[PDB]
Amino acid sequence: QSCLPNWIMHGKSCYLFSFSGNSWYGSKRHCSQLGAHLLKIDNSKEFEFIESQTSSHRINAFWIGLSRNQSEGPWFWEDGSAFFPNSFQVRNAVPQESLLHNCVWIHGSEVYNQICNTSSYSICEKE
């Protein structure tokens, strides 16, 4: 149907690639404000679309709507649904002890957990 100005339609959603730096916390507020949520990746088809874009902006990283409340806990999406590795794995590239790498971004073609207050770009989604 229709998407808003500067948003991109694909599959069953409208997506906003937000090229402004913000923490995970601010990125979440920003999408909520637009009546949207941080990106949720449900399947490989959706991943392939998103990756076609993130790989073309590979010097940036993009916050997505996956996070955990503590280091030991499971990943969950913004709507509260459980994470299943049916599209990607969350890669751990954490070089030292940390209790704080609890938010997820996509960088290039890969998905990484990172400290939540880190400034990055983000992707919003509205169904």
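The residue numbers of chain A are those assigned by Swiss-Prot, with the residues present covering 117-243 sequentially.
Structure determined by X-ray crystallography, 1.5 Å.
Cβ atoms here come from the backbone N, Cα and C positions, even for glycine.
A helical conformation is recorded for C147 ((1,3-beta-D-glucosyl)n binding site) in the three-state DSSP classification. Around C147 ((1,3-beta-D-glucosyl)n binding site), the same-chain residues six or more apart in sequence whose CB sits under 8 Å from its CB are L132, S134, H153, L154, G181, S238, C240, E241, listed in sequence order. Look at Swiss-Prot and you will find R145, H146, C147, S148, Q149, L150, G151, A152, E194 tagged as (1,3-beta-D-glucosyl)n binding site.
Annotation comment: Swiss-Prot describes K156, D158, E162, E241 as divalent metal cation binding site. DSSP classifies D158 (divalent metal cation binding site) as coil under the three-state reduction. The Cβ of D158 (divalent metal cation binding site) lies under 8 Å from the Cβ of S203, each of these being in the same chain and 6 or more residues away along the sequence.
In the three-state DSSP reading, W221 (mutagenesis position) counts as strand. For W221 to A, Swiss-Prot lists a mutagenesis experiment annotated as follows: Loss of glucan binding. Abolishes activation of NF-kappa-B.
Quoted from Swiss-Prot for the published mutagenesis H223 to A: Loss of glucan binding. Abolishes activation of NF-kappa-B. Less than 8 angstroms from the CB of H223 (mutagenesis position) sit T170, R174, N176, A177, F178, each of them six or more residues away in the same chain.
Among the mutagenesis results in Swiss-Prot, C232 to A has the note: Abolishes cell surface expression. The residue drawn here is the original one. Following the DSSP three-state reduction, the secondary structure of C232 (mutagenesis position) is coil. Sequence-distant neighbours of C232 (mutagenesis position) (same chain, 6+ apart, CB under 8 A from its CB) are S139, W140, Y141, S183, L216, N218, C219.
Within 8 Å of the Cβ centroid of the (1,3-beta-D-glucosyl)n site, not counting the listed residues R145, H146, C147, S148, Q149, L150, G151, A152, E194, the chain contributes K144, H153, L154, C240. The C-beta environment of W221 (mutagenesis position), restricted to residues of the same chain at least 6 apart in sequence and closer than 8 Å, consists of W140, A177, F178, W179, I180, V227, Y228, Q230, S236. Cβ crowding, taken as the number of other Cβ atoms within 10 Å, peaks at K156 among the binding-site residues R145, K156. Site extent for (1,3-beta-D-glucosyl)n: among the recorded binding residues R145, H146, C147, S148, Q149, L150, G151, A152, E194, the largest C-alpha separation is 15 Å.
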